[PDB]
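Enquirer: Right, I'll just put the structure down here and ask away after.
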Amino acid sequence: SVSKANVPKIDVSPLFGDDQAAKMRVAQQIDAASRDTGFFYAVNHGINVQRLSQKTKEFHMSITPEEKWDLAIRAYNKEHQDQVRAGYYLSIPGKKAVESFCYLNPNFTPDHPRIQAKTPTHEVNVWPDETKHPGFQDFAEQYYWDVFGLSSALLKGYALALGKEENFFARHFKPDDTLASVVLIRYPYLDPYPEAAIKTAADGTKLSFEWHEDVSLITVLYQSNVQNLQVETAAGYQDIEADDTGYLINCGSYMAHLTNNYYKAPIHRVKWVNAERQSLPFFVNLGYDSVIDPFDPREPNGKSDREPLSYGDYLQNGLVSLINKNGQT
Ligand SMILES: CS[C@H](O)[C@@H](OC(=O)[C@H](C[SH]=O)NC(=O)CCC[C@H](N)C(=O)O)C(=O)O
Ligand SMILES: [Fe+2]
């Protein structure tokens, strides 16, 4: 068998308030989890995840092939050269099971200075027709802001955990400019399940998505109640229990860079499961020009031999690299 990873449940509600000592006690738990397997569940987060899941299902099960082409990113539709990030990521029956819809900051409108400048990694979201998907765009944009709020609270906990003031990350995480994304991923039930859409790990485990570190500062993930994630530890890959009431939190490789690997970006992978399920990550990305000077909380003077990296540079290069490593999703 495979052993269960230690993934503690942390009540993050104090991070929304003004009880400083309580917030430090949360920060301690985040530091412990970040130093151990790298994962925890955030509980008492305030978001209505059941409704998220229901609205997302209604979308995934009603969108049609026609709409998917019309919304498709460039990798699927050459007419959409501006859609590198945002839009529909199609399945390929018989070959590729997963499909998804990605959207960015709702404030990236046509008049946004970064959109006007055509700055990489900034795009205007694309949406289905309102009459075919009533309420969906409004729901989804509101979700963005709900999960942005949660992520800002979590960032105050990570900051305190690392010995910094609580706005150390959050001051770079701002509504007008964040590069954060929501991805609404559908993993289908298929009978028969084509083997070409199943990858095999070196240990024999059947996978839907291969080992990786996340391209994020942190990742704030809702998933259905179907076990599938595994984390590499010193003792090997361990299963992450599902919990469709909490958000699964981990660091991405920007956090690893900024902390000199004190908070590692944990390596993880997605087991193949023949189950209709959802995976709804929010990738907590900063602004394009955000730079945090790297540091090391294990060294007395806090100094690091890493060089500063702008978030936009990080992001543009990370997203390409992960496509090259593990394939276009
Ligand atoms: C449990 S790994 C993850 O949440 C999810 O996989 C992803 O979303 C992958 C790796 S991080 O998980 N991420 C990407 O493919 C990056 C999408 C980025 C997006 N297209 C953007 O432009 O921001 C899954 O397959 O269940
Ligand atoms: Fe991931």
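All chain A residue numbers match Swiss-Prot; in order, they span 3-331.
Method of determination (from the header): X-ray crystallography, 1.4 Å.
Each Cβ is built from the backbone N, Cα and C atoms, and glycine gets one as well.
Below are the features listed in Swiss-Prot for this protein:
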- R87, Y91, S183, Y189, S281: isopenicillin N binding site (BINDING)
- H214, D216, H270: Fe(2+) binding site (BINDING)
- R279: 2-oxoglutarate binding site (BINDING)
- 176-288: domain 'Fe2OG dioxygenase' (DOMAIN)
- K98 to E: Strongly reduced the catalytic activity (MUTAGEN)
- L223 to I or V: Strongly reduced the catalytic activity (MUTAGEN)
- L231 to T: Abolishes the catalytic activity (MUTAGEN)
- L231 to I or V: Strongly reduced the catalytic activity (MUTAGEN)
- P283 to L: Abolishes the catalytic activity (MUTAGEN)
Enquirer: Near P283 (mutagenesis position), which residues of its chain come within a Cβ-Cβ distance under 8 Å, counting only those 6 or more away in sequence?
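Expert: Sequence-distant Cβ neighbours: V184, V185, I187, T221, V222, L223, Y224.
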Enquirer: Give the sequence-ordered set of same-chain residues, not counting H214, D216, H270, with Cβ within 8 Å of the centre of the Cβ atoms defining the Fe(2+) site.
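Expert: Result: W213, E215, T221, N252, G254, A267, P268, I269, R271.
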Enquirer: Grab the isopenicillin N binding residues from the record (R87, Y91, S183, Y189, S281) and give me their largest CA-CA distance in Å.
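Expert: 19 Å is the greatest Cα spacing among the residues binding isopenicillin N.
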Enquirer: Those recorded positions, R87, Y91, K98, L231, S281, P283: which ones have a Cβ sitting under 6 Å from ligand 1?
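Expert: Near ligand 1, sequence order: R87, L231, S281, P283.
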Enquirer: Looking at Cβ-Cβ distances, which residues of the chain lie under 8 angstroms from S183 (isopenicillin N binding site) while being 6 or more apart from it?
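Expert: Sequence-distant Cβ neighbours: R87, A88, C104, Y105, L106, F284, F285, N287.
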Enquirer: Tally every other Cβ atom lying within 10 Å of the Cβ atom of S281 (isopenicillin N binding site).
Expert: 22
Enquirer: Could you give the number of helix, strand and coil residues in the domain 'Fe2OG dioxygenase' (176-288) as assigned by DSSP?
Expert: 9 helix, 48 strand, 56 coil
Enquirer: Checking the recorded positions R87, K98, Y189, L231, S281, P283: which ones have Cβ within under 6 Å of ligand 2?
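Expert: Checked recorded positions vs ligand 2; nothing flagged, none.
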Enquirer: Give me the Cα-Cα distance between the residue listed as '2-oxoglutarate binding site' and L231 (mutagenesis position), rounded to a whole Å.
Expert: 13
Enquirer: Within 10 angstroms of the C-beta of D216 (Fe(2+) binding site), what count of other C-beta atoms is obtained when all protein chains are considered?
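Expert: Other Cβ atoms within 10 Å of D216 (Fe(2+) binding site): 24.
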Enquirer: Checking the recorded positions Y91, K98, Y189, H214, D216, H270, which are within 10 Å of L231 (mutagenesis position) at the Cα level?
Expert: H270
